[PDB]
Amino acid sequence: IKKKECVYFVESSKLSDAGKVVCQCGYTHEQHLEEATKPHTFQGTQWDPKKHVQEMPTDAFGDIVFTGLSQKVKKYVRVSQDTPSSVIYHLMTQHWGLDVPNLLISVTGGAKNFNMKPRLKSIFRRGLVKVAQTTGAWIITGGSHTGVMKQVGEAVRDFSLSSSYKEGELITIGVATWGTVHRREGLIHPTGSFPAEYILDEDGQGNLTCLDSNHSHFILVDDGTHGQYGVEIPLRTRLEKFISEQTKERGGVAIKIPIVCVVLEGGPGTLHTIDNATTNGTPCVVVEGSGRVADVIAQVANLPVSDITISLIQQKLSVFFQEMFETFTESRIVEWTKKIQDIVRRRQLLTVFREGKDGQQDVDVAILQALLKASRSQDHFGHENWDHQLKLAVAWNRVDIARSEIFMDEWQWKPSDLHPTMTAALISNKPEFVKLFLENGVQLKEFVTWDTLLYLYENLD
Amino acid sequence: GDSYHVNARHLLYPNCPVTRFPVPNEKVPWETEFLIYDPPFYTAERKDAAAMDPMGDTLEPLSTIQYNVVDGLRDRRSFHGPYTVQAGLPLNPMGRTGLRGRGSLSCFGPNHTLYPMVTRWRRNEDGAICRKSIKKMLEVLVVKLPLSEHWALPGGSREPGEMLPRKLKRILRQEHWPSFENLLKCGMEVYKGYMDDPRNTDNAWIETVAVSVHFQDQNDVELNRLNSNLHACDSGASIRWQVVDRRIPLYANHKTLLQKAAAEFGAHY
């Protein structure tokens, strides 16, 4: 059912905490989150984690079509915060029944409503409409209609409207913070199954934010909060890394579900989304040419371990709120250098996307070059380098990359390890792949078993 | 010198995920400069802030008990030189991490460990080395922690009331074997110095003494029957010998000290 299994993290919001700067309440007044602890509690003297942030079986557990902005049928869940990430996996793979993620693509950003180059907007959004269509993998979007998370559903609007294909339909699950959303209402239908309807409007309750024009799902983590941004990272580093460490069920070799990252802009919090994930093992692509986070790290990612206590690139930033170096009033400047230098230190998790020939470096494959570099750090006599990567470049007709990425390694030459991704280059055509496996010299009599040709002739055209 | 806290500066700790003072790579030691800004000092994670009834370390205002001396019920003594108690809290030589006065390491600075480095140069079906390049092939009994996704080497880290390898006797002997007590007696010492434990703060930091029992002979190795006994029946989940390469599930752990083992014995690592 998953109504009762997902629960809340919500609490009485007016009772205490004199944060009285808001002008429509004392501090987040009633006809609100005081629904069960509305009357006099025992003390209620602190709205701290001392105050238990209560749970209840879920309400926002249904379909919402847009009123006059979309037509497709999408499911959105209000969740808890500190639940184990396994019950929602039963919600997304059994209750939703979504096909297994072939790659996770975490798109992160800020609230900064940026507009990059339209040629950047071309090669980005023409790059994404092929990669998920060729795989059927899952895509992490972010919800809100201010920032990068406003631009990423425009790419989905290229797939949901222009290149409309349910065959290879993308899974762009946005993840919003319940409290920073623009509309509390239109979500409290006490049925557990609503085909409801409301309006996308960012200026609609404009002190808060509405969400992007096109995403597949919206997961709504509650804190008791109200507009206080920046709560996805306890879920983004946990929920996505949980469905990262799910191995595939079967198929060739049961490899783990990989994860790549995408950054377009963003600030503190976006920088604190990517650097811990690289320590967690998530590689990322960085768009040199557009970025507050996504520009200044790309200039220095090739440079070695040095320091400027950052003093030249500290205001080589975006549109310069708090204009210059001397009056930027965003402190911990020397403290921010380590949050770039550990990304500089971990060298296998980086691919810079420049402007000149990096769009000509095959953006359809240039995003996955990070995992062709990051999984090459694996060496444990255990092939998580050298079969999990080998199912990736075969899907792009990139033999020249595969000639460069593994054949120019210290390759253990492993003719048994060519054999499962031999068959990946046999279930579809892949001519120079099979020639490269013959240029490497796959011994065909020993590659062919009986169960090979059983599996082979099971995979006819 | 910037490699003091590359694991300790992590954000998520599965016991207590507190990190809210990063300290830069140019400003790692507190002795030269860390910053003028400070973290709070409260983790304590289990029992008490500084009383710590099962782990009798010291309080803070009941001042520390003179780190050089044999103080009582707990020796926090070091192979390091500067065990600097400055403000009633033992600031490390490795610089303030920006963490919050950890006593959850059960010592307020457990500054000694010893892992069961059972050195056996591996061989093929009849006897060879790493023909990988030129070097040797090394295999070491490591024990998988049953819930965490890594294997582990039990630290000889001084169980309270007991001596050094008696915290290695958290599991060395519970797999029922009361016989052989001459482990480092047939052992060859390897390395003394710091290890960047991920739960290290200014007031708590861990280092090692490393001893090798080199089984280059490969015939009278210590085994389930020969010279030792490890059943893995009641307290051992997976205790398998493991070959040296730079990914194996010892990730930000014991693996980061076996490169000195490969430099000692000529192993491929």
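Following Swiss-Prot, chain B shows residues 1235-1503, kept in their order.
For this deposited structure, the header notes the method as electron microscopy, 6.1 Å.
Cβ from N, Cα, C; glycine included.
Per Swiss-Prot, domain 'Nudix hydrolase' is recorded for B:1354-1498.
Under the three-state DSSP scheme, B:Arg1433 (mutagenesis position) falls in the coil class. What Swiss-Prot lists as ADP-D-ribose 2 binding site is B:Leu1381, B:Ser1382, B:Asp1431, B:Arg1433, B:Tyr1485, B:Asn1487.
All protein chains shown were included, and the count of other CB atoms within 10 Å of the CB of B:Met1397 (mutagenesis position) stands at 12. The note that Swiss-Prot attaches to the published mutagenesis B:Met1397 to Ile is: Only slight effect on activity.
Under the heading of mutagenesis, Swiss-Prot lists B:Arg1400 to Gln and annotates it as follows: No effect on channel activity; when associated with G-1407. In the three-state DSSP classification, B:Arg1400 (mutagenesis position) falls within a helix.
Other Cβ atoms within 10 Å of the Cβ of B:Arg1404 (mutagenesis position) number 15 in total over all chains. The annotation that Swiss-Prot gives for the mutagenesis experiment B:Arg1404 to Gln reads: Abolishes channel activity.
In Swiss-Prot, a published mutagenesis experiment is listed as B:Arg1407 to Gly, annotated No effect on channel activity; when associated with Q-1400. Of all Cβ atoms in the protein chains displayed, 19 besides its own lie within 10 Å of the Cβ of B:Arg1407 (mutagenesis position).
Counting only same-chain residues six or more apart in sequence, the Cβ atoms lying under 8 angstroms from the Cβ of B:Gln1408 (mutagenesis position) belong to B:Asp1468, B:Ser1469. Among the sequence features in Swiss-Prot, the mutagenesis site B:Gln1408 to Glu is noted as follows: Decreased channel activity.
As a published mutagenesis entry, B:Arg1433 to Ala appears in Swiss-Prot alongside the note: Abolishes channel activation in response to ADP-ribose/Ca(2+).
If you take the Cα of B:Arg1400 (mutagenesis position) and the Cα of B:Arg1433 (mutagenesis position), they are about 22 angstrom apart, rounded to a whole number. A separation of roughly 27 Å, to the nearest angstrom, links the Cα atoms of B:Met1397 (mutagenesis position) and B:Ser1382 (ADP-D-ribose 2 binding site). Within the group of mutagenesis positions (B:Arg1400, B:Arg1433), the Cβ with the highest number of other Cβ atoms inside 10 Å belongs to B:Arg1433.
A straight line from the CA of B:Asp1431 (ADP-D-ribose 2 binding site) to the CA of B:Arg1404 (mutagenesis position) spans 19 Å. For the binding site of ADP-D-ribose 2, formed by B:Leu1381, B:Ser1382, B:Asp1431, B:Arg1433, B:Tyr1485, B:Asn1487 according to the record, the largest Cα to Cα distance is 19 Å, rounded to a whole number.
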